[PDB]
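Colleague: This is the structure I have questions about; it appears just below.
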Amino acid sequence: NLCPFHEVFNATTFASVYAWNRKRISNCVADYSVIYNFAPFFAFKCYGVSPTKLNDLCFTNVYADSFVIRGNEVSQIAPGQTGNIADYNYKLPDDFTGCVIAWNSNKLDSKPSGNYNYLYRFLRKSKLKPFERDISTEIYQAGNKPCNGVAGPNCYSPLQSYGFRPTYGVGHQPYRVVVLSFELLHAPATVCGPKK
Amino acid sequence: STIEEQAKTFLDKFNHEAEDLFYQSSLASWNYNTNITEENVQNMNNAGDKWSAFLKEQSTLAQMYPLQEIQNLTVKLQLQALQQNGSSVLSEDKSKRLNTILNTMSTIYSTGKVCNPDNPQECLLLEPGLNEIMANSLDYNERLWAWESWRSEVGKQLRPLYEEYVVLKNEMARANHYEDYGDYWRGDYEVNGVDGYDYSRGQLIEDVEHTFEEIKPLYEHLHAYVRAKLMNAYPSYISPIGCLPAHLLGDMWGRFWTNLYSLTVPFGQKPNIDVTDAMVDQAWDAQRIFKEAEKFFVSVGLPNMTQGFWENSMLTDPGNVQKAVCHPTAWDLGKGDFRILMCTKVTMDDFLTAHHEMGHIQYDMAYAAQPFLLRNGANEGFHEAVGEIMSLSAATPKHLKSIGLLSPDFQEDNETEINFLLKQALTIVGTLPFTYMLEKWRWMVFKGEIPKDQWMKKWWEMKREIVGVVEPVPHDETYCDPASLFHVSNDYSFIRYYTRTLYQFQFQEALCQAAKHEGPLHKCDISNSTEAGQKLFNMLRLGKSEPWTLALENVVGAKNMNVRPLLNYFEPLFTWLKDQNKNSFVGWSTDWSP
Ligand SMILES: *[C@@H]1O[C@H](CO)[C@@H](O)[C@H](O)[C@H]1NC(C)=O
Ligand SMILES: *[C@@H]1O[C@H](CO)[C@@H](O)[C@H](O)[C@H]1NC(C)=O
Ligand SMILES: *[C@@H]1O[C@H](CO)[C@@H](O)[C@H](O)[C@H]1NC(C)=O
Ligand SMILES: *[C@@H]1O[C@H](CO)[C@@H](O)[C@H](O)[C@H]1NC(C)=O
């Protein structure tokens, strides 16, 4: 049994950062070598787990969150970071036994006319919490006057777009980020590494 | 939520939308400048209309938050830049009249073709013809004809437009809670809110006047030397005791004395420094030129440039298949995109201007982390000063020998250093009195304390005393000689060329002091000096966030324009001039009469 490790990495479209995609992986052989097929990996941080000893442990579940961000926002995909992705779009816990994988996707994503399909949230009443998702698009009033609906002088609709042109710089180019988070609940583990 | 938090949220939403629209507009403009077609013109028109319409709406929604209730400084600066009324204070009819006046002035200056001699079949244009015949001419009669012909036909056209343009601009400036258009322009070198590092819009006038008073003796010695050298070529046309005629300054308006070098070179037998021959013999292209420039910047310590810069910049003219203007300009298109547009030949001048535009690009990348409205130099002279630092450094014979264009057999001597310093003074020092004159005249005109029926009278009387250039023929009031300049006719600030001249030498002195360089300042090399690179980068990354006073102090240690770096830069040349022109009169007489 081989669960879709390849389909998460090799997917035609990737979700927006504000509404990211999370896949629950269970009842599998590990086969982490499929991940290493992609060569141009821009980041392979492995907080809490060895980047070579993955194929010896067993976890109850493995979550593969996949989204698209800028290049200078990849550093915020890490335990303890702060910015606009790490507190309004995608926060990950302080412990976070898992791996963060990001690679440039200026060819698959991005478009000379402007790829506005990839959005992110820049206004919220409170900061996000580890592994929380805010899909709601209600308009974030700036202060002292309700909008009673539509935007206005101090209203302000929260979701902001990227644009992702292919002529952007390396830090402004799209980056498909796949974050692997291993769960170690006190339950019979279902994902294990192969062994003779 | 408080007013300052509302301002923060508004400014962030702005910054994002403005960055997107500015990237679109800059990309359209780059596509046009690399490809002059009609579709590209339409694309620029659409993008510019969108950008201006966005900027108007954002300004009119920024007027809501008062500045008096804001305690932050970065937010205060962004809202101050965004709340600027501009020309919207004027009524619709007045605004459209001002726009038509500006467009007519620009078109008249650009398309101006003068045809006095013979039949109107033979006429010359600005770039090739008039510039070619004014730069290199040994005929006093021809130079006088060209100068008086351009000053008569053109100035008479701009003056009726220029007076009403002045009236409208003064009205707009008064409606903008200022005193005049001169005050509106001086509002760029103004700091308010910071204790210890503050500036006033009249303090700029006082500082500029004091600095010019300090520079004056060097300019008088240079003027006397230029007159003495011009006399040998021009007999019986310049008096021993009087001033210098304006039409014999090389340039059309006498802004730069660079072109007056063939008649002023002291050591004609000693050849001047030039590496074009070795550069073209060593198989050097635009790619190698820019690679060497980036190697110099890396050696200094600044970060290397993006791979997209190489693949997106157009460094060579793509033949005549497509037409593209190749004025060397560095492009900061916004979201991480840095490009350079220039037609790079294998020449020393093109190498130096490659270094200059590369320094501009380095400045642009330095403050790329700043918010959109604070992504600029501390004032409007900082960018040119930063570029000219590296232009000065890359031209040194030590750096040329290190890179390889200069053979080790060549030696440096006092004659060569004097030649180089004379060329530098002709290019650099000779423009400071003219710039100060022009901006003083424009400030006095906008203030309105002088009457209107003697505009040219006061212009010429200030030419006599400040720059030392006299009128070759008398001029009545129907002339508008100042309007013949591109910056005057196109409504541009001119004090930036005065301010950058002081700033660049202040920076060079500071960086060479931090580079542990011993000897003359003109033989300095910021290269291979990570200390100097870090010191320059400290000011480079600030952008417009910190006041220009603090930005200047962060790299130099001073708090305003200082003449001392310029003077000790040109000290060898100044001492040589003092030694050499001791037998000739220094200065210009006030009793000269044609
Ligand atoms: C430049 O303009 C020409 C004019 O037809 C056209 O081929 C195209 O728009 C552009 N081509 C290139 C190579 O930039
Ligand atoms: C102004 O607000 C910015 C918000 O990023 C903050 O970093 C800065 O310190 C504030 N200025 C002052 C003087 O507190
Ligand atoms: C920039 O210079 C550095 C030297 O520190 C070099 O390693 C890098 O490959 C260069 N990159 C480009 C694009 O020139
Ligand atoms: C900078 O240092 C390098 C390595 O020592 C050397 O090759 C180069 O010539 C030096 N350049 C200058 C201008 O001193």
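All chain B residue numbers match Swiss-Prot; in order, they span 19-612.
Header lists the method as electron microscopy, 3.1 Å.
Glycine is treated like the rest: Cβ placed from N, Cα and C.
The domain 'Peptidase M2' annotation in Swiss-Prot covers B:19-607 and rests on sequence analysis. Here Swiss-Prot describes B:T27 to Y as a published mutagenesis experiment; the accompanying note says: Increases slightly the interaction with RBD domain of SARS-CoV-2 spike protein. In sACE2.v2.2; increases interaction with RBD domain of SARS-CoV-2 spike protein; when associated with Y-330 and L-386. In Swiss-Prot, the entry for mutagenesis B:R273 to Q states: Complete loss of enzyme activity. Does not affect amino acid transport activity of SLC6A19. The structure shown retains the original residue. The annotation substrate binding site is assigned in Swiss-Prot to B:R273, B:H345, B:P346, B:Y515. Here Swiss-Prot notes a mutagenesis experiment, B:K353 to H, A or D, with the remark: Abolishes interaction with SARS-CoV spike glycoprotein. Quoting Swiss-Prot on the mutagenesis of B:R357 to A: Strongly inhibits interaction with SARS-CoV spike glycoprotein. Positions annotated as Zn(2+) binding site by Swiss-Prot, on the basis of experimental evidence: B:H374, B:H378, B:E402. Feature annotation from Swiss-Prot assigns active site, proton acceptor to B:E375.
For the listed features, I'd like the structural context: burial, neighbours, distances.
Modeller: A simple way to gauge crowding: the CB of B:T27 (mutagenesis position) has 19 other CB atoms within 10 angstroms, across all the protein chains here.
In the three-state DSSP scheme, B:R273 (mutagenesis position) is classed as coil.
Of all Cβ atoms in the protein chains displayed, 19 besides its own lie within 10 Å of the Cβ of B:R273 (mutagenesis position).
A sphere of 10 angstroms centred on the C-beta of B:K353 (mutagenesis position) encloses 21 other C-beta atoms.
For B:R357 (mutagenesis position), the same-chain residues that are 6 or more apart in sequence and have a Cβ closer than 8 Å to its Cβ are B:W48, B:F327, B:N330, B:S331, B:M332, B:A348, B:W349, B:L351.
In the three-state DSSP reading, B:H378 (Zn(2+) binding site) counts as helix. Cβ environment of B:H378 (Zn(2+) binding site): B:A348, B:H401, B:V404, B:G405 lie under 8 Å away, each six or more residues apart in the same chain.
Its own atom aside, the Cβ of B:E375 (active site, proton acceptor) has 23 Cβ atoms within 10 angstroms in the protein chains shown.
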Colleague: For B:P346 (substrate binding site), just give me the three-state DSSP call.
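Modeller: B:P346 (substrate binding site) sits in coil per DSSP, no helix or strand.
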Colleague: I'd like the number of other C-beta atoms within 10 A of the C-beta of B:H345 (substrate binding site), please.
Modeller: 8
Colleague: Just name the recorded positions among B:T27, B:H345, B:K353, B:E402, B:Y515 whose Cβ comes within less than 8 Å of a chain A Cβ; none is a fine answer.
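Modeller: So the ones by chain A are B:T27, B:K353.
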Colleague: Measuring Cα to Cα, how many angstrom lie between B:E375 (active site, proton acceptor) and B:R273 (mutagenesis position)?
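Modeller: Per the Cα atoms, B:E375 (active site, proton acceptor) and B:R273 (mutagenesis position) stand 22 Å apart.
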Colleague: Please report the Cα separation of B:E402 (Zn(2+) binding site) and B:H345 (substrate binding site) in Å, rounded to an integer.
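Modeller: So the Cα of B:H345 (substrate binding site) lies 16 Å away from that of B:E402 (Zn(2+) binding site).
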Colleague: Please work out the number of neighbouring Cβ atoms within 10 Å of the Cβ of B:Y515 (substrate binding site), leaving out its own Cβ.
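Modeller: Other Cβ atoms found within 10 Å: 20.
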Colleague: Going by DSSP, is B:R357 (mutagenesis position) part of a helix, a strand, or coil?
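Modeller: DSSP call for B:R357 (mutagenesis position): strand.
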